[PDB]
Amino acid sequence: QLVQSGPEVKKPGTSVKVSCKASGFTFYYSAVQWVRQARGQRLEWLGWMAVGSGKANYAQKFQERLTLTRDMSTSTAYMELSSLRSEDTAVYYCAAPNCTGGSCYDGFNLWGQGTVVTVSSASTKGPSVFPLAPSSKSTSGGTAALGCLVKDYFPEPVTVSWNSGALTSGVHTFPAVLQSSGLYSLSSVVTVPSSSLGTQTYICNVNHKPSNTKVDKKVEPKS
Amino acid sequence: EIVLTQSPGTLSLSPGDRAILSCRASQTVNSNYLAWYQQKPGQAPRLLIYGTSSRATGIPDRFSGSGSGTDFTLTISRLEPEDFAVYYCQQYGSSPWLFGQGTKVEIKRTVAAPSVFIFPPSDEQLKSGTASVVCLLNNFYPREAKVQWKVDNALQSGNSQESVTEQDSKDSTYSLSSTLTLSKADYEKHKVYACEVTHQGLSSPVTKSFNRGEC
Amino acid sequence: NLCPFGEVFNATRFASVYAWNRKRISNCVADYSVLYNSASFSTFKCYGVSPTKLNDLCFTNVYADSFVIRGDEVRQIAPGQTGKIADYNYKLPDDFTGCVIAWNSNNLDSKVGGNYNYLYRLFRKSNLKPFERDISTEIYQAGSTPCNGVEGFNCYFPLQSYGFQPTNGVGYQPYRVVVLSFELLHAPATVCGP
Ligand SMILES: *[C@@H]1O[C@H](CO)[C@@H](O[C@@H]2O[C@H](CO)[C@@H](O)[C@H](O)[C@H]2NC(C)=O)[C@H](O)[C@H]1NC(C)=O
């Protein structure tokens, strides 16, 4: 089994180091390769290294910035990248075959869980919740839709819930996008009948752990 | 170097029909160093075929690889609900182990017309100095769909960031959100706002318009 | 007439651990206490024979084996030890009789930029039996596919070289090891001291 380190957030021009600890098999006869993938994009190959002797191979794009090392004492493989840029935001994987003795498996069946690395300059900040109150124009054929808008939060993980988690029938949350200011923003909507407005307490439950701010923004129909 | 190109981009097939893929290279590739991987959204890739002909440990027998030289194929005898994912082909004989562009497999169903909504900005949003107008597209099967934001019969651009949800489970229809993050300055010096949608399931484009006079 | 221990212990060069050298010694008068009282060696362990009473004992012929290994690696040269060196480069029998000697050689074996003239084996198909050499350099086959003479995935070169730097720690410091093994067989039994 392969276990990696946690996510890290860096500043442009610095360097990062990711460790991929291995256990449960003879690590001496294996070999590790590193693959990264952006958000909703294709896999990209970086390089590979044979743990037995420390020899490594690199692609031409990342030849002068990528360094692969090993540690026999803890059976840990290290990867470092210097002079990070904005486009380097992705998730990184380490893969290696299952070696039992002299003989070993012929493919990279074992894979890690991945590490999220973000390169940016904007500092962390809490979010602001804006209600998407339904109106007469929004309503169409009895069906009504409403939700909440979240803005200007830097860390990726945010959560949306309704009725303290009780309202989930036909709930929609959309993947977060990146604005020009470097601060993320998403939207969450849900569908309710036009007879439901003005009868039930509708509120969206949200949270931002890095800011440790919890908001429950009640929404009311526009007058 | 070696470049890999999976010719069929996306395939939408109902369960039961056998599916095929085509991973074709530019130069002759060693037949003992080719593999196929399966990845679901949010999980690490899983190995399926290694050595161009043999399957991995615990992989059900329906998967089966074949071909050698510049042509390689992957065949699924009868699809299953959990086999809808993205499949990559990679070779590791030479020095650069380039991947393929990937192939996405999705459920095929009937064509459903989308739903169009408009959301005026909140009054509390007015204080921050930015206007937020959202046009919502709901429950449409074909992935292709485009929206043009229209202000006073003029097409505004540069503020139409796009967001698409993943395929749903019970019905497998997509939901689309477009947000017109607009500065306050343009808000007052224009009157009529509209978002026009065009979809394969609609005979004609449907224009949804909003005016600030009834706010 | 005295045995030529000085030429062995003061040689200009030493062999690699994977190609250690052997030199039998016979028909001569030896002296071990002069070697013992040098007060310059680091380790002097004699399994089965007391070093102080070596002079009062006689054998038929002795063997001298020498090589160079890393400082932290000296602990594997002993009977009944387990490690990569014992498995692939130099293995001692369980009933070994003789002595093992090793001392630091920084000022003679370490230079600026590194010395890459010493190599050690990495992989082998099977464990070594006691007292044999393996000078073959054929490509290893980790997987179940023939290498066919090309080095790549699951096809590794068996040998790599040490890297010795003057700034390295004492743990990575080079050490010179000399192993003496005494034999006893029906013979004139010539070699023994005064
Ligand atoms: C290796 O050579 C050194 C020096 O040539 C020998 O050390 C000398 O030993 C004699 C007799 O014990 C002394 O009189 C000298 O003063 C020593 N010289 C130095 C520089 O230490 C050493 O004995 C030789 N090795 C062996 C095994 O004989």
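Following Swiss-Prot, chain C residues are numbered 334-527, in order.
Including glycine, each Cβ sits where the backbone N, Cα and C put it.
Listed features, source Swiss-Prot:
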type	residues	note
DOMAIN	C:334-527	domain 'BetaCoV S1-CTD'
MUTAGEN	C:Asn343 to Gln	Reduced viral infectivity
MUTAGEN	C:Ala475 to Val	Increased resistance to neutralizing antibodies
MUTAGEN	C:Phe490 to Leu	Increased resistance to neutralizing antibodies and human covalescent sera neutralization
MUTAGEN	C:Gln493 to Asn	Reduced host ACE2-binding affinity in vitro
MUTAGEN	C:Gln493 to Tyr	Reduced host ACE2-binding affinity in vitro
MUTAGEN	C:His519 to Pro	Increased resistance to human covalescent sera neutralization
VARIANT	C:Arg346 to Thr	In strain: Omicron/BQ.1.1, Omicron/XBB.1.5, Omicron/EG.5.1
VARIANT	C:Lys417 to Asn	In strain: Beta/B.1.351, Omicron/BA.1, Omicron/BA.2, Omicron/BA.2.12.1, Omicron/BA.2.75, Omicron/BA.4, Omicron/BA.5, Omicron/BQ.1.1, Omicron/XBB.1.5, Omicron/EG.5.1; May enhance affinity to human ACE2 receptor
VARIANT	C:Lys444 to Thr	In strain: Omicron/BQ.1.1
VARIANT	C:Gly446 to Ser	In strain: Omicron/BA.1, Omicron/BA.2.75, Omicron/XBB.1.5, Omicron/EG.5.1
VARIANT	C:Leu452 to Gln	In strain: Omicron/BA.2.12.1
VARIANT	C:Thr478 to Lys	In strain: Delta/B.1.617.2, Omicron/BA.1, Omicron/BA.2, Omicron/BA.2.12.1, Omicron/BA.2.75, Omicron/BA.4, Omicron/BA.5, Omicron/BQ.1.1, Omicron/XBB.1.5, Omicron/EG.5.1
VARIANT	C:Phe490 to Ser	In strain: Lambda/C.37, Omicron/BQ.1.1, Omicron/XBB.1.5, Omicron/EG.5.1
VARIANT	C:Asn501 to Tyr	In strain: Alpha/B.1.1.7, Beta/B.1.351, Gamma/P.1, Theta/P.3, Mu/B.1.621, 19B/501Y, Omicron/BA.1, Omicron/BA.2, Omicron/BA.2.12.1, Omicron/BA.2.75, Omicron/BA.4, Omicron/BA.5, Omicron/BQ.1.1, Omicron/XBB.1.5, Omicron/EG.5.1; May enhance affinity to human ACE2 receptor
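Using a Cβ-Cβ cut-off of under 8 Å to chain B, none of the recorded positions C:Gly446, C:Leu452, C:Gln493 qualifies.
Across the recorded positions listed here (C:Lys417, C:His519), the residue whose Cβ sits among the most other Cβ atoms within 10 Å is C:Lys417.
Applying an under-8 Å Cβ distance to chain A, the recorded positions C:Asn343, C:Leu452, C:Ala475, C:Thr478, C:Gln493, C:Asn501 reduce to C:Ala475, C:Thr478, C:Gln493.
The shortest Cα-Cα distance from C:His519 (mutagenesis position) to any of the recorded positions (C:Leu452, C:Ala475, C:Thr478) is found for C:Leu452. Among the recorded positions C:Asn343, C:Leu452, C:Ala475, C:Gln493, C:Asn501, C:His519, residues whose Cβ is positioned under 6 Å from ligand 1 are identified as C:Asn343. Mapped onto three states, the DSSP output places C:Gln493 (mutagenesis position) in strand. Between the listed recorded positions, namely C:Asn343, C:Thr478, C:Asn501, the fewest other CB atoms within 10 angstroms of a CB are found at C:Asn343.
DSSP assigns C:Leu452 (variant position) to a strand segment in the three-state reduction. Taking a C-beta cut-off of under 8 Å and a sequence gap of six or more, C:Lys444 (variant position) has these contacts in its own chain: C:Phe497, C:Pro499.
C:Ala475 (mutagenesis position) has C:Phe490 as its nearest neighbour among the recorded positions C:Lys417, C:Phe490, C:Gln493, C:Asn501, going by CA to CA distance. The two recorded residues, C:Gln493 (mutagenesis position) and C:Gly446 (variant position), show a Cα separation of 17 Å. Around C:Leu452 (variant position), the same-chain residues at least 6 positions away in sequence with a Cβ under 8 Å from its Cβ are C:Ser349, C:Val350, C:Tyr351, C:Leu492, C:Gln493, C:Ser494, C:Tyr495. Neighbour density for C:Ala475 (mutagenesis position): within 10 A of its CB lie 22 other CB atoms from the protein chains shown.
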